[PDB]
Amino acid sequence: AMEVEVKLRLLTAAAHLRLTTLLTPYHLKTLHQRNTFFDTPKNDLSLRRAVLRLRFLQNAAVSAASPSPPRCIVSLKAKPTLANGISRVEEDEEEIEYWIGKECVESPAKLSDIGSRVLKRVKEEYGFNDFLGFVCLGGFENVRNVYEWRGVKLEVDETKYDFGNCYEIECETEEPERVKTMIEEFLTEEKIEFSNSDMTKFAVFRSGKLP
Ligand SMILES: [Mg+2]
């Protein structure tokens, strides 16, 4: 299925702080995310324009009386396009057990144990028989604040790389041009510095420096 999102970079930590402060009345939830990535040493998926990710996540306001495991989501993102602050990608995703996700980080060959349609599709589309030639590329931490604002769900990200923090606003929408205009009008009125995001979080990670 096609995932479509507005993607804007917040230019400073100060801009990000101003935004999260102003959006506090609209807060829905806060997610702590760890993103991990998988490819061959020869970058076979990356060269075929595919990204294979395991995301581990927890809701920051999870019940203290009723603990639950972190969630683990496997995703395949294919044929991405990112321009003019709009991201479009073919995406397949599935939830998997936390313990198996953790084991796949250390041993990518164990991705075959899951029996996921997502991973089945990786094998079928790109001509892999298994995940024996795969490594975990490592990954990074993201704090995602989610807001219900003017008919849309806003995601405000603080991505914490080894080389520094990056700040973004995202919005998953079937009407990206209309929604981008609405977000930008708000940011402009509030003087919150921004530009189009020209790189995915994974691309920034791989580059090893701030965009
Ligand atoms: Mg995104």
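The first residue you see is number 1, and the count goes up from there.
Using the three backbone atoms N, Cα and C, a Cβ is placed for every residue, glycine included.
The domain 'CYTH' feature in Swiss-Prot is assigned to 2-209.
What Swiss-Prot says about the mutagenesis result for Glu3 to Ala (Swiss-Prot position 2) is this: Loss of 98.9% of the ATPase activity and 97.3% of the tripolyphosphatase activity. Annotation note: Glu3 (mutagenesis position) sits in a strand segment as assigned by DSSP.
For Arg53 (mutagenesis position), applying a Cβ distance below 8 Å and a minimum sequence separation of six or more within one chain yields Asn35, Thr36, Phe37, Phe38, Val74, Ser75, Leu76, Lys77, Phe202. Swiss-Prot lists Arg53 to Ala (Swiss-Prot position 52) among its mutagenesis entries, and the accompanying note reads: Loss of 96.7% of the ATPase activity and 98.8% of the tripolyphosphatase activity.
Recorded in Swiss-Prot as a mutagenesis result, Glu155 to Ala (Swiss-Prot position 154) carries the remark: Loss of 98.2% of the ATPase activity and 72.7% of the tripolyphosphatase activity. Taking a C-beta cut-off of under 8 angstroms and a sequence separation of 6 or more, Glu155 (mutagenesis position) has the following same-chain neighbours: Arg144, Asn145, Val146, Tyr147, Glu168, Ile169, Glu170, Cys171, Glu172.
While the structure shown retains the original residue, Swiss-Prot records the mutagenesis experiment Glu172 to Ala (Swiss-Prot position 171) with this note: Total loss of ATPase activity and 92.5% of the tripolyphosphatase activity. Neighbour density for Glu172 (mutagenesis position): within 10 A of its CB lie 15 other CB atoms from the protein chains shown.
Long-range neighbours of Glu3 (mutagenesis position) (same chain, six or more residues apart, CB within less than 8 Å of its CB): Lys77, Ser87, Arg88, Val89, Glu90, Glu91, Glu172. DSSP assigns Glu155 (mutagenesis position) to a strand in the three-state reduction.
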